Structures are given as structure tokens and as C-alpha cells.
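Enquirer: Once you've had a glance at the structure underneath, I'll fire off some questions.
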Protein chains: 2
Amino acid sequence: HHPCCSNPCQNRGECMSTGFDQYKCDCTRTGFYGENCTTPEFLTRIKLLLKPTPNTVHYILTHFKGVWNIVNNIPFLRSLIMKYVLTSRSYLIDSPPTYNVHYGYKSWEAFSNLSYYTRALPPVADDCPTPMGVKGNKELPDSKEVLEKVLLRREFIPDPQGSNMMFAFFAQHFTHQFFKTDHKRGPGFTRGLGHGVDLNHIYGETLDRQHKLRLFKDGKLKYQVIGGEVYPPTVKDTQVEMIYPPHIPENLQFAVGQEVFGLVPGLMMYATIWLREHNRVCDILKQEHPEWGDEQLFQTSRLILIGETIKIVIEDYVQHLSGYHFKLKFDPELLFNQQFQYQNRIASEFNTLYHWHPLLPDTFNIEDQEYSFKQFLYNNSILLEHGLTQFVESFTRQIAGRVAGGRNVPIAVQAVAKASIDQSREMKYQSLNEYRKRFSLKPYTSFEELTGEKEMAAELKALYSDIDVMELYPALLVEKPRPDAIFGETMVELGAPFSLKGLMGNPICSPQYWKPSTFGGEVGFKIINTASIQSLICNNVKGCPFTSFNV
Amino acid sequence: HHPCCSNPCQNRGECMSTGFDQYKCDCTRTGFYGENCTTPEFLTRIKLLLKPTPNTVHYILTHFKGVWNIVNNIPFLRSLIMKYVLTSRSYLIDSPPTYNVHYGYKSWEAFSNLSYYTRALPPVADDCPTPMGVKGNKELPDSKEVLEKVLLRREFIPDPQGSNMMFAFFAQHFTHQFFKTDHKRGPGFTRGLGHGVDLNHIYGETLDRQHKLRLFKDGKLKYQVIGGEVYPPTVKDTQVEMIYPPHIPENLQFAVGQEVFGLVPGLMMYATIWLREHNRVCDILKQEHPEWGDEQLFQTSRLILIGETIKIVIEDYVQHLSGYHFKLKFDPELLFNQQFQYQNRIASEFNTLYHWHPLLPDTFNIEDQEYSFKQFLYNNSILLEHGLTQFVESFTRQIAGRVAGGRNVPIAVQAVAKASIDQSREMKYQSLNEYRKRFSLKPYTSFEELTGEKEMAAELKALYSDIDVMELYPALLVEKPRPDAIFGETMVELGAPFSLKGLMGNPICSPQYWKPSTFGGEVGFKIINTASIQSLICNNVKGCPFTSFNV
Ligand code: HEM
Ligand code: HEM
Ligand SMILES: *[C@@H]1O[C@H](CO)[C@@H](O[C@@H]2O[C@H](CO)[C@@H](O[C@@H]3O[C@H](CO)[C@@H](O)[C@H](O)[C@@H]3O)[C@H](O)[C@H]2NC(C)=O)[C@H](O)[C@H]1NC(C)=O
Ligand SMILES: *[C@@H]1O[C@H](CO)[C@@H](O[C@@H]2O[C@H](CO)[C@@H](O)[C@H](O)[C@H]2NC(C)=O)[C@H](O)[C@H]1NC(C)=O
Ligand SMILES: *[C@@H]1O[C@H](CO)[C@@H](O[C@H]2O[C@H](CO)[C@@H](O)[C@H](O)[C@H]2NC(C)=O)[C@H](O)[C@H]1NC(C)=O
Ligand SMILES: *[C@@H]1O[C@H](CO)[C@@H](O[C@H]2O[C@H](CO)[C@@H](O)[C@H](O)[C@H]2NC(C)=O)[C@H](O)[C@H]1NC(C)=O
Ligand SMILES: CS(=O)(=O)Nc1ccc([N+](=O)[O-])cc1OC1CCCCC1
Ligand SMILES: CS(=O)(=O)Nc1ccc([N+](=O)[O-])cc1OC1CCCCC1
Ligand SMILES: CCCCCCCCO[C@@H]1O[C@H](CO)[C@@H](O)[C@H](O)[C@H]1O
Ligand SMILES: *[C@@H]1O[C@H](CO)[C@@H](O)[C@H](O)[C@H]1NC(C)=O
Ligand SMILES: *[C@@H]1O[C@H](CO)[C@@H](O)[C@H](O)[C@H]1NC(C)=O
């Protein structure tokens with residue numbers, strides 16, 4: 001079997017087999033040397049003694065309101081802090097990308113084939129003695145048992161940060177432009193070849209789909225008016241394929257950019273908001289540019305909406321998640337004096353960690369209805385009976401579930417949580433502790449240390465034996481969360497790098513693009529640079545309801 | 001008609017229409033301001049005063065042989081010079097890319113659709129009063145007339161730099177991995193979606209083709225043995241599509257990575273050399289790695305060959321072209337402390353300028369045969385009749401034609417030269433002088449100044465009227481060349497940026513890839529870092545003949 005199964009190489013050094021039973025580590029630019037890249041260079045030891053731990057930096061950012069209010073208001077100083085956040089996170093990601101499910105060594109196939117999700121760590125080799133490498137038993141614990149003992153929800157657990165349903169559905173809507181697993185092929189594959197924020201969930205992945213949804217007048221997307229209100233067009237009308245079950249009335253089969261968004265009214269809400277937003281921007285642009293044709297109006301709006309999305313994600317969405325008193329900034333300019341790759345590749349592990357189903361409540365509370373999952377799923381008529389305004393008002397009020405901390409995955413979606421484990425396993429994911437090391441974190445030394453608690457840790461011990469064979473997905477959902485927070489440490493420390501690179505790594509953030517001319521002048525550039533979750537809802541939802549990502 | 005037709009914005013500022021008859025320049029980061037980006041900031045004026053002209057820098061590098069021998073031998077100092085060469089050229093290229101034949105403004109379509117060649121300058125708008133913008137006549141001179149008066153060859157003109165046929169065919173073979181125009185679609189489109197040095201002309205563009213050419217044993221490519229010598233397999237044996245005319249014997253229908261390489265024995269020679277090289281490297285790797293399977297052997301050899309190719313292109317091929325006494329270096333490490341994008345996109349204008357047909361001789365002299373074009377094209381039996389060794393020996397001896405300076409396109413390929421003009425026109429190429437400005441060069445003020453000569457200038461004047469409507473392609477092939485050089489100034493000053501970005505912009509040059517482990521250890525890394533045109537021929541051609549890029 002493979003020499004590198006034990007994952008002997010430390011500190012991001014590369015393991016390469018040298019014989020049938022021997023291996024060599026490659027310690028190039030790791031700042032370490034010796035057989036396993038475990039001995040630090042001199043300047044490395046100074047830099048490690050100094051560099052503070054992530055839980056420390058987190059505390060700092062979530063305390064001392066006073067000091068931050070000073071910082072938040074000195075532009076130079078805020079820019080500098082944001083610049084540190086962006087760069088330190090960034091250089092934790094391989095870019096251009098390296099590994100995938102089929103390639104544990106770098107290769108032209110792995111690089112050039114955009115069908116694969118990339119991989120943060122190589123897969124465990126097809127022939128290691130144990131699933132996780134060398135440690136633990138011949139088989140991993142049964143996945144249903146892992147699910148039931150520590151993932152499934154007993155009483156619903158509210159998010160202490162107060163994330164609402166507006167947040168949850170925004171998260172789902174947003175991430176599903178670049179988490180589009182190609183199930184024909186397998187879990188390691190993707191239909192999202194844009195590999196990032198290209199708004200293909202609004203505009204469509206292929207050109208054939210885009211052209212089927214476009215109106216071809218003033219840049220606008222096709223739509224329909226029902227009860228005086230703007231909604232997406234139908235499958236029948238556009239010829240755009242959508243996943244709907246047979247029993248659905250043809251006029252409630254809305255056709256949007258992403259074929260799965262019919263499944264959930266929460267998604268279809270955002271689909272509609274974003275369709276309205278596009279056409280609003282075409283309207284603004286048609287006024288500033290009477291000379292432009294349909295094509296440029298469409299193209300330009302899309303770039304404006306990309307910018308808006310990135311802005312809202314950073315300054316509202318990520319902001320809300322962070323819990324920081326520091327105010328994050330979307331300013332491409334902060335990277336212009338930096339080594340940064342304006343490219344992205346969606347990593348499988350990023351997809352895994354973003355399975356935030358604990359957010360989902362037991363029932364959906366719109367107006368004074370309470371809808372079971374069975375009631376909610378597919379029922380686009382709920383979105384019409386109540387209308388967008390009541391949706392926004394109710395979803396802003398209803399609280400989401402806590403993700404970390406264990407035992408909060410809704411029973412209605414248990415099959416989904418199971419599949420995340422089973423697919424982790426098919427894709428030969430490395431262990432929790434390997435990922436922690438990969439992103440510069442002390443490996444958990446015991447289950448009690450991981451959960452911060454005795455009861456679930458005991459259950460996990462009798463399922464896994466060794467903390468070092470604990471799997472990544474279940475770990476994320478049971479981890480002791482930061483104090484009064486939604487996530488544990490691993491979730492943030494893996495997630496933030498992928499997230500920021502997904503956002504900042506967009507071509508529109510590049511110097512040659514980040515100019516007002518790209519967005520049709522001062523006006524367009526201004527739309528992007530003052531966008532917010534609130535302005536998005538306000539401009540496009542009748543009555544301009546107040547919204548935020550928290551109750 | 002479009003406000004921006006005059007190309008009013010200077011110094012890389014972006015023109016955007018603002019009404020039906022008005023426009024606005026965007027001078028962001030140009031270092032200039034004012035209505036047309038014509039007035040320099042203070043620090044700009046200092047930097048422009050100081051910065052020496054390209055003809056000056058060229059002279060320096062091609063004289064003072066003594067001084068350079070000192071430089072060539074102080075590693076620190078050579079590294080510093082090479083670093084300047086790489087960065088100054090690089091920041092002339094839009095990366096991530098911007099315009100294409102269909103998009104004169106930035107757009108997601110332009111960015112994300114890999115089917116288009118990118119564009120260094122936007123196309124002239126579909127509705128301008130004149131083909132070149134506003135200046136010149138309603139029609140451009142007849143392309144057949146431009147060809148005949150100043151492009152077609154009278155007396156063959158030898159290249160004063162002494163480039164041989166080994167150079168010419170290397171150029172053709174190399175560039176044809178990324179100049180693969182998709183003629184079904186149109187001149188602005190490409191079949192080479194790798195957009196750079198991915199060796200698809202050896203391994204094939206799609207995975208189907210690759211799998212059809214692979215042996216699946218020890219990493220090797222399929223081959224046949226004829227007269228004791230290794231040659232490519234056949235179309236019949238592999239099922240790999242190739243462009244051969246019907247009359248060709250099935251056993252001389254060799255199947256290589258790139259479908260057009262049957263056309264010309266010169267190409268089939270390199271095809272065979274590179275196939276031999278791949279298999280050689282599999283052999284070396286199999287010895288260093290008895291534990292590796294077929295897949296990793298193949299994959300790793302490919303990476304080694306990408307490195308070899310890049311090395312040979314920089315240190316031999318570009319070296320020979322340059323005429324420099326300074327010795328260029330392929331060292332990815334020189335870019336690690338720099339802002340550099342590890343991505344490439346083949347520009348259309350890069351394709352246009354590389355149509356170096358003047359290189360071709362009137363007849364092909366192999367051993368003591370002289371072959372007409374009619375005799376040469378398609379005759380793969382010539383390559384067997386003489387064998388690779390005699391091919392290398394004869395091609396190394398036979399001198400190529402001068403490219404710049406006018407009147408040196410072989411009559412046999414006149415249709416090709418015409419199409420380069422006609423397609424420049426279909427793709428709405430901007431004028432010569434616009435491209436000179438785009439790459440930081442004084443616009444030519446007269447034809448006499450362009451050609452350095454009176455006779456052709458007179459002919460051109462009576463064809464174009466205004467120097468400012470002179471087309472890019474014909475200009476390249478008539479330009480006054482640098483003294484005793486193959487090319488004129490424009491050719492180098494446009495080409496070099498595209499070239500270096502094509503080479504350095506490869507993923508294997510990125511810090512995460514540029515490690516010995518990527519190439520299977522010290523041995524593989526060493527193959528790459530000591531590769532040359534000689535060693536390539538020596539290792540793979542019977543008898544190890546001496547070769548170089550010049551007679
Ligand atoms: C109540 C609404 C929801 C339902 C019915 C639902 C159900 C599902 C189902 C059936 C899958 C199948 C894909 C797989 O097997 O991996 C899936 C995938 C996924 N879900 Fe959800 N989920 C919901 C909400 C959410 C939310 C709020 C998030 C938060 C971000 C989320 C994140 C994800 C992600 C990242 C995937 C991966 C699928 C892919 O890669 O295409 N889901 N969900
Ligand atoms: C063996 C002699 C050669 C012949 C018969 C030949 C023939 C051709 C032909 C028929 C085309 C297609 C023209 C079109 O677009 O319709 C072409 C394109 C081209 N040629 Fe040549 N050529 C020869 C040598 C060379 C050499 C020595 C170079 C050196 C760089 C070269 C560079 C190119 C390039 C860059 C293209 C563009 C092809 C594309 O866009 O895919 N050729 N050649
Ligand atoms: C890359 O951009 C190119 C060039 O625009 C895209 O090619 C184009 O694809 C369309 C639609 O898929 C072609 O077909 C035309 O549309 C209708 C659809 O109802 C179809 O039935 C007809 O056959 C019709 O001709 C269009 O001609 C084609 N343009 C070409 C070949 O020049 C290509 O799809 C883009 N790639 C991606 C990934 O978007
Ligand atoms: C990306 O990789 C996939 C998977 O390796 C390639 O798909 C394979 O293609 C071969 C030959 O066409 C088939 O025999 C396999 O069945 C395919 N795997 C599948 C369908 O899952 C795919 O071709 C590669 N991408 C590109 C752009 O070439
Ligand atoms: C580097 O890591 C390797 C592989 O994990 C270490 O392997 C050794 O440690 C085992 C655990 O006690 C020994 O009992 C094994 O015999 C031994 N395995 C070998 C040599 O393959 C190794 O000690 C490490 N080396 C250094 C210098 O730290
Ligand atoms: C910027 O460029 C434009 C055109 O290139 C200039 O426009 C005018 O130039 C002349 C001098 O004012 C006029 O007589 C022309 O009518 C007009 N040219 C065209 C083609 O419309 C403009 O002046 C320039 N700006 C500055 C500050 O010089
Ligand atoms: C660059 S960042 O500011 O450090 N991102 C980030 C910081 C802190 C938290 N958090 O919940 O403590 C979440 C974050 O966002 C990512 C967004 C994607 C999911 C994972 C966390
Ligand atoms: C980066 S570089 O070293 O400055 N390139 C370069 C310098 C000088 C010459 N030349 O002909 O004197 C050719 C060059 O290469 C390119 C090769 C492709 C065509 C254009 C010139
Ligand atoms: C509602 C989801 C639970 C379904 C049964 C899961 C199988 C048993 O799960 C058990 O739950 C008990 C109470 O939470 C705990 O005391 C035990 O640690 C746990 O093993
Ligand atoms: C769809 O929602 C409506 C409310 O408009 C509800 O009456 C109905 O039960 C739902 N359909 C299903 C199948 O649950
Ligand atoms: C190929 O070369 C041979 C060399 O003897 C010559 O007779 C002829 O011109 C060529 N023939 C064909 C069919 O290509």
C-alpha cells in the first residue's frame with residue numbers, strides 16, 4: 001500500500017512516494033525542513049511565537065466596541081485592517097488549484113478540467129489500510145448512527161447570533177450558483193464551471209439558457225405580471241428546463257437561472273428579487289445611455305449585479321456571520337499593491353462545510369401560517385398567496401437554528417446530512433485533524449476538547465475510537481461554538497479562506513476591470529458601491545419592508 | 001454612429017459613449033487626466049522623461065558584448081535583468097482578459113467564453129464611417145493589391161540573423177498548440193481552450209483524443225516501429241481524426257495530438273521528436289518510481305514536457321530571435337516577489353503577428369533533394385525516405401527568409417497572406433498606429449518612416465492615403481527591421497508581451513507547482529531545468545546530430 005497514507009509530511013510540505021515502501025517530503029517554501037518538514041527555520045520560529053491564535057484574534061474583533069468605533073471611522077486604519085483580513089486568509093488557498101477527487105498529485109488533468117471541484121487536501125489513496133489513512137478501524141462508523149446520535153435535532157436550537165430566515169435563504173440562494181454538484185458524474189464533479197460569483201443562478205450556466213430567459217429589449221430578463229406584481233416567466237413560455245414534480249400547475253412553474261430553485265419558495269423569493277433588480281438596473285442604464293443597444297445593457301447590468309452581490313456578501317452577509325465590531329469593506333483597491341490571483345476554483349471541502357441545514361426551522365412561519373416541510377417544499381403558490389412583502393416581513397422575524405454545537409439537523413432533511421457523510425467517504429476525504437493542520441490549527445486531542453461537552457463526546461468516542469479519525473462534516477456540526485456564536489472554530493477557519501477568494505478572486509475585482517467605465521459610468525459604479533441587503537429589498541419589494549440578516 | 005470611432009482616448013484610458021453624439025474617457029490608473037487622458041500627472045512626466053525608448057534598450061542588449069559577459073556570469077545580476085524583462089513586458093497585457101471580436105466593452109461573456117481569442121484592442125464598432133474609425137476612405141485598398149505590391153516575394157530574401165529551417169518548423173509546431181482557429185465559427189474563435197502551453201498538439205485537446213493516443217503502459221504514448229525507428233501510430237490503429245487528403249497511404253497517415261500536423265513533414269518531424277521525448281521521460285520516471293502506475297507516469301511526464309518546452313522557448317528560441325548578448329533565463333522564482341497573474345488568454349492580434357510565412361524558402365532542401373511546395377506538402381514518405389537524422393542535418397543547414405522588410409511572402413502561400421489581411425478586416429482590427437500607441441510607441445508619421453525605404457512607401461501611400469489607416473498585418477511584414485535583424489520594432493514590441501505571458505503565465509510556473517515534487521523529484525525537475533533544443537534532438541534522434549536555431 002501507499003507510503004504516504006500516514007500523511008507523514010507536516011506544515012504543507014508535499015509527500016511523494018520514492019519506492020514501494022519509502023517516501024520523501026518536499027518542504028519547499030514551507031519554512032520548515034527535515035525528514036517530515038517538522039523543524040522550523042530560524043525566522044519561522046520568531047514568526048510562530050509572535051503570530052496570535054485564531055480564537056484570540058476573534059475575541060479581539062468581537063470585543064472592545066469602543067476601540068473599533070475609533071478604527072471604523074479612520075479610513076486609512078480601516079483599510080489597513082481589512083487588507084490584513086484579506087491577505088492572511090488568501091494565502092491559505094492553492095491558486096492556481098491543485099488536487100481533485102481523482103488526483104492526489106498535481107497534474108494537467110486536475111488543473112485544466114473544470115468539471116471537477118478542486119480539493120484543499122488530496123484524497124486518501126485508494127489502497128490505504130484504513131479509510132482515514134492508517135489510524136482507526138478497517139471501517140468507519142455506520143453513517144446513520146453518527147447522524148442519529150449527534151446530528152439529528154431533538155428540541156430545536158435557536159441561533160444565539162439571531163440569524164433569521166432572510167439570512168438562511170440568502171445563504172442557500174447565493175451558494176447554489178457555485179455548489180451545483182453533477183450527480184450523473186459523481187460527488188467530486190460540478191455543473192458550475194464559472195467557479196464563483198458569475199450569477200449563473202440568475203442568468204443561466206449556458207448561453208442557450210441565458211438567451212431563453214432574456215427578453216432582448218432594453219437588456220431585460222423575461223418576466224410575467226401576476227396581481228400587478230413582477231414574477232419570473234414560466235417553463236412553458238421560455239422552454240427553460242426546471243426541476244418540478246409533475247403535479248405542479250404550469251403557471252407556477254417559474255423558470256429562473258438555476259434549475260433547482262423551484263424546489264423551495266425561499267429560493268424563488270430571492271430569484272424574483274434578483275430578477276427585479278436586474279431589470280431595475282437596465283432601466284437606470286437605459287436612461288444614462290439612450291445610445292446603448294440591448295446586448296450592452298444586459299451585459300453591463302450583469303456586471304453591476306455581480307458587484308452588488310459581492311458587496312452585500314461582504315458588508316452584510318459575512319459581517320452578520322462574523323459578529324465583529326470591525327466593519328468589513330468591499331474595496332478591490334486594497335489588493336492592488338498585493339500578490340493576488342484573480343481566479344477561483346470551487347473546492348469540494350468548501351461545498352461540504354457549507355451544508356448548513358441546522359439553520360432550517362421545524363416549520364415555516366409566513367404571516368400567521370405555519371407550514372411543515374411537506375407543505376413548504378414546491379409550493380410556489382405560498383409565495384403568491386402571501387406575496388413577496390409578507391415573505392420578507394415574516395422571514396426577517398423568524399429565527400434560524402444554530403449550526404455548530406451538535407444535534408440540530410432537522411429530521412425532515414436527515415437524508416441530506418447522511419449523504420454529506422457518505423459522500424465525504426466516497427470522495428476519500430482526509431480526517432478532521434488533517435484539515436485543522438492544513439489551515440494552521442492545533443489538532444483536537446480528544447472528543448471532549450472538540451465538543452466542549454461530555455455527553456456527545458462519549459458517544460463519538462465509542463463510534464470512532466480515535467479523535468484523529470474524526471470526519472470533517474460531522475465535526476463541523478458538533479464543534480463547541482465560539483461563545484454565543486453560530487459556528488465553531490474549524491467552520492470559520494476553513495470557510496473564510498474559500499469565501500474571500502471566491503469573492504475577491506472575481507475578474508471584476510481586477511485592476512483592469514475595477515473602473516467606472518466597466519459599469520457604464522459613475523452611476524453603475526455607484527450602484528455597486530452602496531448596495532446592501534436593505535437597498536436590494538427596498539428597491540424591488542412593494543412597500544419597502546425593513547430587512548436585515550438578524551431578528 | 002458610435003462616439004468612440006475616432007479612438008479619442010489616449011494612454012490606455014477607456015472610451016465610453018455618454019449620449020448619441022458625446023463620449024467620456026475613463027483615465028483610471030493611466031497616470032494621465034483631462035478630457036482625452038492626454039495631460040500627465042507630475043510623477044508620470046518624470047517617469048516618461050527617464051524611461052528609454054525600445055530601440056535604445058534593444059541596442060544596449062545587442063552591443064557591448066564585453067559588459068554582458070560580466071553580467072551573464074554574476075547570477076544576482078542576471079536574475080535582476082531577466083526580472084526587469086519579464087515585468088516590463090508583462091504589465092502591457094490585460095489579465096484577466098477583456099475584449100473580444102464581439103465585445104468592445106468588458107462583459108461576462110467576453111471574460112468567461114473560452115471559445116473566443118481575446119483582443120488587445122477592441123474592435124472598431126460595426127457602424128463607424130470608415131473601416132479604421134473615421135480617417136481614410138470608405139473602403140480599404142483591395143487586399144489582393146496590398147499583397148502583390150509589397151508582400152509577395154521577388155528574389156528570396158535570406159534572414160540576416162541566420163534562422164534555419166529547424167527554427168521555422170519549431171516556431172510553427174510550437175505556436176500551433178494555441179493558434180487553432182475554429183473555422184466553423186469564424187476567425188475570432190479558437191479550438192485551443194487551454195490558451196497556452198499545454199502541449200495539446202502532442203497529447204490532444206480533448207480527453208477522448210488523449211486516451212486514443214495513450215498506450216496505457218508505463219505512461220507512454222502509442223507509437224509504431226518502422227525500419228527500427230520510432231514513429232507515431234496510424235489513424236487506422238488509433239481512430240484519431242487527422243486532416244489528410246484521400247490519396248494518402250494509410251500507413252503514412254500518422255496520428256498525433258494536433259490534427260493538422262500531417263500537412264507538413266517539418267511538423268511531423270517535431271511531432272515524432274516530441275513523442276519520442278515523452279516516452280523517454282516515462283522511461284526515466286519508471287526507473288525512479290517503480291511504485292507509480294500508468295496514470296501518474298503519463299501525467300507527470302506531461303508536466304516535465306511542459307517545462308522542457310517553456311525552457312527551450314525562452315533560452316534557445318526567444319534567445320535566438322532576440323539577438324541579445326544577455327542570456328535569458330527561465331526561472332519561475334523571479335516572479336515570486338511580484339504581482340503576476342498565473343493565467344493566459346490567447347489574443348487574436350498575437351495570432352495575426354505570428355503569421356511568419358516569409359520564413360519559408362522557395363524549395364525544401366533535404367539531403368541532395370530539392371522539393372517544391374507541391375512535392376513537400378503532405379509527403380510523409382519524405383520523412384521516411386530520408387529519416388529524422390537527415391531531416392535535422394539538412395534543416396539546420398538551410399536558411400530561412402527574413403520576415404520584416406517587405407516583399408518576402410512565398411508565392412506558394414499567397415492565399416494565406418491574403419486571408420490574414422481579409423480576416424484582420426472581418427474581425428474589425430484597429431489601425432497599425434493604434435496598436436503602436438497601445439504598446440507605448442510613437443505612431444508612424446509617414447510611410448517612408450515605417451519602411452525606412454522609398455519604393456514601397458510610395459506604393460503604400462497610393463493605396464492607403466494616410467499612415468494612420470495602415471493595417472497591422474501588412475505593416476509587420478514591411479517594417480524597417482532592426483539593423484541586421486529578422487523583425488521590425490512593432491513585431492517585437494507587441495509580440496514579446498504576449499509571448500512572455502504565454503510562457504510565464506503557465507500554472508507550472510506558480511509557487512505551489514514549481515517544486516521538484518510536481519515533477520516526480522530531483523530527477524524530473526532537473527530534466528526541465530537543463531533542457532535545450534540540442535538535448536531534445538540529441539536524446540531522440542539516431543546519431544545525435546548537432547543542431548541549433550541558426551545556420
Ligand atoms: C428547506 C430548504 C432546503 C432543502 C429542502 C434542502 C435539501 C437539500 C438536498 C435534497 C440536497 C441534495 C444535494 C446533495 O445530496 O448534496 C441539498 C444540498 C445542499 N444544500 Fe440544502 N436544503 C435546504 C436548504 C439549504 C440551506 C439553507 C443551505 C445553506 C447554505 C443549504 C446548503 C446546501 C449545500 C451547500 C448543498 C450541496 C449541493 C450541491 O453541491 O449541489 N441547503 N440540500
Ligand atoms: C510548411 C509551410 C506552411 C504552410 C503550407 C502554411 C499554411 C498555412 C495555412 C493554410 C494557414 C491557414 C490560413 C487561414 O487562416 O485560412 C496557416 C496559418 C497560420 N500559419 Fe502557416 N504555414 C506554413 C508555415 C508556417 C510557419 C513556419 C509559421 C511560423 C510561425 C506559420 C504560422 C502560422 C500561424 C500562427 C497561422 C494561424 C493558424 C490559426 O489561426 O489556427 N506557418 N498556415
Ligand atoms: C461561446 O460563445 C459562443 C459564440 O457566441 C457560443 O456559440 C453559440 O451558441 C449558440 C446557442 O447555444 C448557437 O446556436 C444558435 O442558437 C439556437 C438556439 O435556439 C440554435 O438552435 C441554432 O443552432 C443557432 O444557430 C450559436 O450559433 C453559437 N455561435 C457560434 C457557433 O458562433 C458558445 O455557446 C459559447 N460557449 C459557452 C460555454 O457559452
Ligand atoms: C473531465 O473529466 C471527466 C472525468 O474524468 C471526463 O469525462 C470522461 O470522459 C471519458 C472520455 O470521453 C469517458 O470515458 C468517461 O466516462 C468520462 N467520465 C465521466 C463522464 O464522468 C471529461 O471529459 C473531462 N473534461 C474535459 C473537458 O475533457
Ligand atoms: C517522520 O514520520 C514517520 C512516518 O510517520 C515516522 O515513522 C516512525 O514512527 C513510528 C511510530 O512510533 C515508528 O515506530 C516507525 O518505525 C517509524 N516509521 C518509519 C521509519 O517509517 C518517523 O519517525 C518521522 N521521522 C522523523 C525524523 O521525525
Ligand atoms: C479630445 O479629442 C477630440 C477628438 O479627438 C477633440 O475634439 C475636437 O478637436 C478639435 C479641436 O477642438 C475640433 O475642431 C473638432 O471639431 C473635434 N474633433 C472631432 C474628431 O470631433 C477634443 O478637442 C480633444 N480634447 C482636447 C482637450 O484637446
Ligand atoms: C474573512 S472573515 O471575515 O474572517 N470571514 C468570516 C469571519 C468570521 C466568521 N464567523 O462566523 O466568526 C465568519 C466568516 O465568514 C465565513 C463565510 C463563509 C462561511 C464560513 C465563515
Ligand atoms: C521577452 S523578449 O526577450 O524581449 N522577446 C523578444 C525580444 C526581442 C526579439 N527580437 O526579435 O529581437 C524577439 C523577442 O521575442 C518575441 C517572440 C515572438 C514574436 C515577437 C518577439
Ligand atoms: C430526534 C432524533 C433522535 C432519534 C434517535 C437517535 C438514536 C439515539 O440517540 C440518543 O439520543 C439520546 C437523547 O438525545 C442521547 O442521550 C444519546 O446520547 C443518543 O445516543
Ligand atoms: C401549497 O401551498 C398552499 C397555500 O397556497 C396550500 O394550501 C397547499 O397545501 C400547498 N400544497 C401542498 C401540496 O402542500
Ligand atoms: C513525395 O516524394 C517523392 C520522393 O521520391 C516524390 O516522387 C514525389 O514528388 C512526392 N510524391 C507524393 C505522392 O507526395
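Start at 1 and count along the chain as shown; that gives each residue its number.
Placed from the backbone N, Cα and C atoms, the Cβ positions cover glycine too.
Grabbed the feature section from Swiss-Prot, which reads as follows:
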- A:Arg89, A:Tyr324: substrate binding site (BINDING)
- A:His176: active site, proton acceptor (ACT_SITE)
- A:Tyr354: active site, for cyclooxygenase activity (ACT_SITE)
- A:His357 to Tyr (Swiss-Prot position 374): Impairs peroxidase and cyclooxygenase activities toward 2-arachidonoyl glycerol (MUTAGEN)
- A:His357: heme b binding site (BINDING)
- A:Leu500 to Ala, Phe, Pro or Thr (Swiss-Prot position 517): Slightly reduced activity (MUTAGEN)
- A:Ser548 to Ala (Swiss-Prot position 565): Decreases acetylation by SPHK1 (MUTAGEN)
Enquirer: Could you check which of these recorded positions, A:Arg89, A:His176, A:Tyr324, A:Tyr354, sit within 10 Å of A:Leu500 (mutagenesis position), going Cα to Cα?
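Expert: Matched recorded positions: A:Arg89, sequence order.
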Enquirer: Suppose we screen the recorded positions A:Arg89, A:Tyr324, A:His357 by Cβ distance to ligand 7 with a cut-off under 6 Å; which survive, in sequence order?
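Expert: Near the molecule: A:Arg89.
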Enquirer: Show which residues of the chain containing A:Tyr354 (active site, for cyclooxygenase activity), separated from it by at least 6 in sequence, have their CB under 8 Å from its CB.
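Expert: Once residues fewer than 6 apart are set aside, A:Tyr354 (active site, for cyclooxygenase activity) is near A:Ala171, A:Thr175, A:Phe179, A:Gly495.
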Enquirer: Considering Cα atoms only, can you say which of A:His176, A:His357, A:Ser548 is the nearest neighbour of A:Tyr324 (substrate binding site) among these recorded positions?
Expert: A:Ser548
Enquirer: Taking 10 A as the limit, how many CB atoms besides its own sit near the CB of A:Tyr324 (substrate binding site)?
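Expert: Its Cβ shell of radius 10 Å holds 18 other Cβ atoms.
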Enquirer: Which one is closest to A:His176 (active site, proton acceptor) in space, judged by CA to CA distance, out of the recorded positions A:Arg89, A:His357, A:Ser548?
Expert: A:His357
Enquirer: For A:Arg89 (substrate binding site) and A:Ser548 (mutagenesis position), determine the Cα separation and express it in whole Å.
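Expert: Taking the Cα atoms only, A:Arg89 (substrate binding site) lies 26 Å from A:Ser548 (mutagenesis position).
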Enquirer: When you measure from the Cβ of A:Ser548 (mutagenesis position), how many other Cβ atoms are you left with inside 10 Å?
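Expert: Its Cβ shell of radius 10 Å holds 17 other Cβ atoms.
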Enquirer: Which of the three DSSP-derived classes (helix, strand, coil) applies to A:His357 (mutagenesis position)?
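Expert: Note: A:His357 (mutagenesis position) is helical by DSSP.
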Enquirer: For ligand 1, pick out the recorded positions A:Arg89, A:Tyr324, A:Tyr354, A:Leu500, A:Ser548 that have a CB under 6 angstroms away from one of its atoms.
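Expert: A:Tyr354, in sequence order.
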Enquirer: How big is the gap, in Å, between the Cα of A:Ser548 (mutagenesis position) and that of A:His357 (mutagenesis position), rounded to a whole number?
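Expert: If we compare the Cα positions of A:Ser548 (mutagenesis position) and A:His357 (mutagenesis position), the gap is 20 Å.
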Enquirer: Using all protein chains in view, find how many other C-beta atoms are within 10 Å of the C-beta of A:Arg89 (substrate binding site).
Expert: 19
Enquirer: Going by DSSP, is A:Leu500 (mutagenesis position) part of a helix, a strand, or coil?
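Expert: Its secondary structure by DSSP: helix.
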